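These notes concern the structure reproduced below.
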Amino acid sequence: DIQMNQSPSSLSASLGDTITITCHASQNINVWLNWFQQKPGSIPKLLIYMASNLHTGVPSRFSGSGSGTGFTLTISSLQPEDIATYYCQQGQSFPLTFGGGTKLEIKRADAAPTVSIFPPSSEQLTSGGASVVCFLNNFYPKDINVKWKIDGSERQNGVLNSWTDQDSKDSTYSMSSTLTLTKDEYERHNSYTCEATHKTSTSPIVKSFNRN
Amino acid sequence: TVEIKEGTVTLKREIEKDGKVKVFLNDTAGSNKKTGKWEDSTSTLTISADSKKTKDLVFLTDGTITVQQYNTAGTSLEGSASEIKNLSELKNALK
Amino acid sequence: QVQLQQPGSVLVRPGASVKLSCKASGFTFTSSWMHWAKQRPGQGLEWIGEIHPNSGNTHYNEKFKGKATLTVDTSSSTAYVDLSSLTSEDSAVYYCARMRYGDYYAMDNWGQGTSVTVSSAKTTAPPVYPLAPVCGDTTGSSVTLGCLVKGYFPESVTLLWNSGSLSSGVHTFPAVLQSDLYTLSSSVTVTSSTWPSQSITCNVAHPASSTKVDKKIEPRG
């Protein structure tokens, strides 16, 4: 029962760079190894079979080598469409096993997020509900903390955060933050703030509103 | 030359009388069909079922024949090779 | 060209069982080797097994032996997997693929995958709310609008702006779960000179509840 280990587990590289991804197996498998590519929310795609042969349709900038217990995938002149998770798989003996996968990210310069705050919609209030949402678009790196403040007082519970995968166009990330509370609660205060702390500023980025 | 037939599988073995044996395998079926790759360098005939390796047939000079099966994955040989006795035990290798 | 058709997603209760199909075309089915694999969110790929359609012979991954059973139907060129007494650990995407041997020995063609949910929660339609900016106009070079889709369980929902017309400057966020209910949102950014004179609408479709909605982002003031 062959175990496959990949290294690195994730990596950041610049466009045009040449990266390497290595896979190691528990026991000799001689050349029975494959490489697959999977883009976010898509299906696996065959890249290389029998550790070094290219599969039709695949750019020649991809190549693999090795045998025994070590195999490395080489990707030269990194392109924006290479943003994927890569996996190695041994077909030496059943059951077939895959490595943990290596996630690839394109490295770029820092970029402050463009923030927007939205008051509850007229309709949602007509049902006892009240959600305040804050979008934080096109920023980098991914790491970012969002904080909500009602009348200057922070709020922890009721917060729902979501992130998109890295954009292949500009290499940025976007994030949505939604604060849900009852209509009574909403109409008990008037100031709603959405603060964002990012590497791109010592002082936090702020956006809020009241009722007028 | 000798020609064995089992179902839709035809196995032909012939010596070119100067001391050179060469085995040919043919199957007429369109599904689960057998095919063979002959390696004259070791006088080994590898049988595949629908492109998947299954058994190795070594026709040595000693006159005898051996058969060994691949693992379920169809990549490597298992256990140890055995010697074929009669054509009743040889017709099975072609099923 | 080789094609493998699989249904998009299915909902099933705990303890119950489910039948997954994979219709093949583009090659000789009885002359193939079909495989199944599963992938749970961010966890990776696990191999389930292989079946030789011409006989029904199978090879299983011991950790699935009692859980999954592979079968086929030569007359309709379809492969199946039956999962019994499901649990939460069974929620995942299941893929069918064609393994080609010869000089390859690799699965070179995969199906789209069937997302499977094992929950005892009930199907609920979603309320879509329009997100228009706050009081006033007069602002730069762009303005951002939003659409909030809250309170639905039968998970996949499809969203777009202007029936697909407007597609540049869109950020749709992955839905998160909470109390057996999903919340999803989407933002669109346009020029200050196009809204609100040119109308913008988000269209929301939710297959499981057979819901279809169009919401016009009206200005508040």
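Residues 202-296, in that order, are what chain B shows, numbered as in Swiss-Prot.
So this one's X-ray crystallography, 2.6 Å, going by the header.
Heads up, the Cβ atoms here are built off N, Cα and C, so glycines get one too.
What Swiss-Prot notes for the natural variant B:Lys218 to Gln is this: In strain: CA8. In the three-state DSSP scheme, B:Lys218 (variant position) falls into the coil class. For B:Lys218 (variant position), the number of other Cβ atoms no farther than 10 Å from its own Cβ, over all displayed protein chains, is 6.
B:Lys253 (variant position): 20 other CB atoms within 10 A of its CB, across all protein chains. The DSSP secondary structure for B:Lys253 (variant position) is strand. Record note (Swiss-Prot) on the natural variant B:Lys253 to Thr: In strain: 21343WI, 41552MA, 42373NY3, HB19 and HB19CT1.
Note: the Cα of B:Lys253 (variant position) and the Cα of B:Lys218 (variant position) are spaced 33 Å from each other.
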